[PDB]
Amino acid sequence: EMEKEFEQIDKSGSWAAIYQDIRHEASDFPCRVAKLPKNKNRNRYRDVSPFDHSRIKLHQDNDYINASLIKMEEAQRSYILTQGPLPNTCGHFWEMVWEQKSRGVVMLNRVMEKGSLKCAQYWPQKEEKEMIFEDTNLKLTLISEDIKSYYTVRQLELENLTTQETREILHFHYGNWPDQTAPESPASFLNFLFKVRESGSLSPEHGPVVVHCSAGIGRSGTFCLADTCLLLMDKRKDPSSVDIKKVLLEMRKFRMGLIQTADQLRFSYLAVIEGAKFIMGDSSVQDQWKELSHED
Ligand SMILES: [Mg+2]
Ligand SMILES: [Mg+2]
């Protein structure tokens, strides 16, 4: 059992060992396109690249973006994990959103973190100042935003200027989750995860949700791992049936480095264990998460 195992690892103080074993067993696949000279300025970090086999290809001369399709066959959910767009890849980012028919973007970082710019300002901050990405012929307008205590939800309108088709994109922006560390509480993380779920952005009738932090592997991996684990129990109505480490290693077949610290691994256990309360039919813990969240 996941809860049994968690208590064993915690009392033996074994999280670093457990996490290091995951790194040693992780898949290794070529990243030849990411490493082409013409793509150097499309990568935020030299050591975080998409595998060729799972990378998202842009439809419109150079198809390269630092983004990976994580396709969880058994859970029947997909995610696109990507780096925080650079100043020259914001048009590529929204082209990917458009071509993949994604309905939601989950942003787990702030634009400035730790004294440095971790992400370009790739969405409009003011309704009256829309953004046009001339390289990809897309227009992006801020329609509304709901600013909560530690996260913000925005409605964006993304228009294809060629066809004049428009789509609503929901932006879920986590405000106080730093890299390397674990979120303040499972409650606030789960409250946020369930807001994304409730929006319909994860439905299979849409493209995969787009998830990013700065590198698109640490906080982003934690988000997807918890969501996939909860979905697997939901499908089986069986929390015992879920092996978190097996699921993480499966995710790492599609993008390198998912979950960057032993603390993030331990938090994933905490989050899935607490989230299981809701999956198995205690719908009122979701209310307690919102209370514990102090989102107002
Ligand atoms: Mg429009
Ligand atoms: Mg169209």
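Per Swiss-Prot, chain A residues shown: 2-61, 63-298, in order.
Just so you know, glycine gets a Cβ as well, placed from its N, Cα and C.
Annotated in Swiss-Prot:
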type     : residues                                             : note
ACT_SITE : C215                                                 : active site, phosphocysteine intermediate
BINDING  : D181, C215, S216, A217, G218, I219, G220, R221, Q262 : substrate binding site
MUTAGEN  : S50 to A or D                                        : No phosphorylation
MUTAGEN  : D181 to A                                            : Substrate-trapping mutant
MUTAGEN  : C215 to S                                            : Catalytically inactive mutant; abolishes sulfhydration
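Recorded features from Swiss-Prot, shown on the structure.
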{"residue": "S50", "record": "mutagenesis position", "Cβ contacts under 8 Å, 6 or more apart": "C32, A35, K36, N44, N68, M258"}
{"residue": "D181", "record": "mutagenesis position", "Cβ contacts under 8 Å, 6 or more apart": "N111, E115, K116, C215, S216, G220, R221, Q262"}
{"residue": "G218", "record": "substrate binding site", "Cβ contacts under 8 Å, 6 or more apart": "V49, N68, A69, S70, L83, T84, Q85, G86, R257"}
Candidate with the highest Cβ count within 10 Å, taken from the recorded positions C215, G220: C215
Candidate with sparsest Cβ neighbourhood (10 Å radius) among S216, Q262, the listed binding-site residues: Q262
Extra residues within 8 Å (Cβ to Cβ centroid of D181, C215, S216, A217, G218, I219, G220, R221, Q262), substrate: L110, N111, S222, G223
Most distant Cα pair in Å, residues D181, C215, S216, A217, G218, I219, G220, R221, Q262 binding substrate: 12
